[PDB]
Amino acid sequence: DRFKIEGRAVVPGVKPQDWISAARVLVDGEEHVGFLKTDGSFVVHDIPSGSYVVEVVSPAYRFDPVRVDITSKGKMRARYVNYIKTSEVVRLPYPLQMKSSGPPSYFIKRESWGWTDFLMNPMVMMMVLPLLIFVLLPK
Amino acid sequence: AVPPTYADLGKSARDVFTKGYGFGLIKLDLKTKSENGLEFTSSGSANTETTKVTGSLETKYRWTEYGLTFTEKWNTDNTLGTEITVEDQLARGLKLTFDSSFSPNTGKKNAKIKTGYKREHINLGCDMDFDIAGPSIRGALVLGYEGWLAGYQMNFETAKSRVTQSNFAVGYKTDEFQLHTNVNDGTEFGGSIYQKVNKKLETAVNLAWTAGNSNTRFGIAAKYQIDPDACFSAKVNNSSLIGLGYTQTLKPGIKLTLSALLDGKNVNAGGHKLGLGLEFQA
């Protein structure tokens, strides 16, 4: 007994054909691999019964994995990915519609010190009094 | 001349309410004056309810050569604080205050600039607070002619929005009658009266009113010195709060103060808050 899973992924903007390039979807991670269509859709066949996590892998805009439960009779139940808990959290319709949030942060941020902010230093403030006193002399 | 500032306005009544009793806390202060200019203060506060030990070493350097004052303080949570005060440098009544705080263990810095203009009957003050959260600017201006005095305080912050905090304090201050009414944004309404019948009798009354929930609370305090070394203080609040304090000079510098706050009812529910205070001056 074999079944198929189809889904549709919509990017907020850009171009679907721009994002299709170098885009694949994983069901277990190395066992079953699906490829996307020209606009966007993952269609996977040759699957057994069981529970699998569908995740779209992309160096570009990332996606949230979605848990899918396959029954032998032919019922398909999709849920949120939960590891600590193993119950039903929220049930959503079957036609997978992933919405990528955006580019994940790959690099860290480093900030410099502001000009108005470096005036708070214990040493910089002890020079401002001599600076003002010496400025008020020629004036 | 030299009209009272906003913080000092009414400070007599609060000080009567504040000084005298420290129940729940242990007071231990030592003050030392040197010959030339050195001032050393070591104070230690001990709590029995929360079992906490608090204290600060304060070193004061009074330099009358140029009007400079150097203050350095140290707390118990690894907080370091320095202060420079300059008065009568080039203007008539101009005072510049610089306060800095730095921590050596962790890394934290805070800055504060105070400016004060004092004249015949005009008082100006501006405090600029520099912190990572957001700089703030606070200005207080006090004006009076003979006994009629009124002050205005404003607080502004650039970090959030056009936030403005208004304060209008109108009072009548004379030799033995001191009345002051403080208004906060037309929301807080405080009124303090303080008077002295003789050189041994002092009475103070405080009232608090609000416009939000219409909460009213009043309290009266009496201070009477039996002898130049023996003094007694009593305070009664609106609902049931009573507090009694007694101070006596034991050695010519050594003084002992005892404070007791009683909150008792008649439904088998009562509580005592006691406190001892002791200071040395040299």
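What you see of chain B is 2-283, where the numbers are those given in Swiss-Prot.
Placed from the backbone N, Cα and C atoms, the Cβ positions cover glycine too.
Taking the Cβ of B:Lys12 (mutagenesis position) as reference, no residue of its chain lies under 8 Å away while being at least six apart in sequence. The secondary structure of B:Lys12 (mutagenesis position), as reduced to three states from DSSP, is helical. Annotation source Swiss-Prot lists ATP binding site at B:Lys12, B:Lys20, citing similarity to another entry.
What Swiss-Prot records for B:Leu242, B:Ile243, B:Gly244, B:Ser260, B:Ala261, B:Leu262, B:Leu263, B:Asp264 is NAD(+) binding site. DSSP classifies B:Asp264 (NAD(+) binding site) as strand under the three-state reduction.
B:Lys12 to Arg appears in Swiss-Prot as a published mutagenesis result, with the remark: PRKN-dependent polybiquitination is decreased, whereas PRKN-dependent monoubiquitination, mitochondrial calcium uptake and apoptosis are unaffected; when associated with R-20; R-53 and 109-R-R-110.
The Cβ of B:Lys20 (mutagenesis position) has no same-chain neighbour under 8 Å that is 6 or more residues away in sequence. Here the residue is the original one, while Swiss-Prot reports the published mutagenesis B:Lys20 to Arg with the comment PRKN-dependent polybiquitination is decreased, whereas PRKN-dependent monoubiquitination, mitochondrial calcium uptake and apoptosis are unaffected; when associated with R-12; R-53 and 109-R-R-110.
Under its mutagenesis entries, Swiss-Prot includes B:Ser193 to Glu with the note: Conformation remains closed and prevents cytochrome c leakage. Counted within 10 Å of its Cβ, the other Cβ atoms near B:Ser193 (mutagenesis position) come to 23, all protein chains included.
All protein chains included, B:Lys274 (mutagenesis position) registers 17 other Cβ atoms within 10 Å of its own Cβ. Reduced to three states, the DSSP call for B:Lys274 (mutagenesis position) is strand. According to Swiss-Prot, the mutagenesis experiment B:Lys274 to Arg carries this note: Loss of PRKN-dependent monoubiquitination increases mitochondria calcium uptake, and ultimately increased apoptosis. Consequently, mitochondria are swelled with defective cristae structures. PRKN-dependent polyubiquitination is unaffected.
Proximity of B:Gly244 (NAD(+) binding site) to non-local residues of its own chain (separation of 6 or more, Cβ distance below 8 Å) is seen for B:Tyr22, B:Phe24, B:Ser234, B:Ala235, B:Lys236, B:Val237, B:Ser260, B:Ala261, B:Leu262, B:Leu263, given in sequence order. With the fewest other Cβ atoms inside 10 Å of its Cβ, the least crowded of the binding-site residues B:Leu242, B:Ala261, B:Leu262, B:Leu263, B:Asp264 in this structure is B:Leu242.
In the three-state DSSP assignment, the secondary structure recorded for B:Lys20 (mutagenesis position) is coil. If you take the Cα of B:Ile243 (NAD(+) binding site) and the Cα of B:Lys274 (mutagenesis position), they are about 11 angstrom apart, rounded to a whole number.
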